[PDB]
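Here the structure comes first, spelled out in structure tokens, and everything after it is commentary.
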Amino acid sequence: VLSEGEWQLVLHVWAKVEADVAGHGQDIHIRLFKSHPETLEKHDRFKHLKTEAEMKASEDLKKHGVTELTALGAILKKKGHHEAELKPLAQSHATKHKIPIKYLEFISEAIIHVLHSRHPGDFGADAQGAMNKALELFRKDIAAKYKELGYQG
Ligand code: ZNH
């Protein structure tokens, strides 16, 4: 459970992400795929994107990063009260896409890397700690939902 102060820091840096959702999504995906290359295999339509310029130029990929960050932003703004927003995401991700909790941690690492890289002055220790706690709560709750649906994380 997060403090109101913690939620404030999460939402303060989230407002900065929202000045450029699409560029943050690109950087996050580029980082994720480079760091943890197994993750690119869940994206069949992005396989031919073999260099960083090719990744940046893909409207497909760009749009997908806005779709993911939009859903994550809406979850964050509910400050933990996110069952209604979380349930459809667990359903597609447990049953259709097959995304293990470990991959959610990898992308959580990429989000934190990119928010440090772009907003170091608004992403010091206590802000990083809050964002980590928020992402941890997201992943705890999505994993409980995965198990309800019969998917083992
Ligand atoms: C933060 C975190 C996150 C978020 C919020 C998200 C969100 C999302 C959204 C909103 C969508 C659309 C709808 C549905 O459900 O389907 C998606 C999809 C999606 N998803 Zn995901 N995700 C994520 C992570 C992820 C990862 C990590 C992966 C891998 C690796 C993924 C993979 C995915 C896919 C594959 C899809 C489909 C796409 C297409 O196909 O178009 N995912 N996703």
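Chain A residue numbers are taken from Swiss-Prot; in order, the displayed residues are 2-154.
We read in the header that X-ray crystallography, 1.5 Å was used to get this structure.
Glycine is no exception: its Cβ is also placed from the backbone N, Cα and C atoms.
The nitrite binding site annotation in Swiss-Prot covers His65 and is backed by similarity to another entry. Residues or ranges marked as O2 binding site by Swiss-Prot: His65. Positions annotated as heme b binding site by Swiss-Prot: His94. Swiss-Prot documents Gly122 to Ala as a naturally occurring variant and attaches the note In metmyoglobin.
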Local backbone state of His94 (heme b binding site), from DSSP in three classes: helix
Alpha-carbon spacing, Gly122 (variant position) to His65 (nitrite binding site), which is rounded to whole Å: 28
Nonlocal residues around the residue listed as 'heme b binding site', in sequence order (Cβ under 8 Å, 6 or more apart): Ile100, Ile143, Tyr147
Neighbouring C-beta atoms (10 Å sphere around the C-beta of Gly122 (variant position)): 7
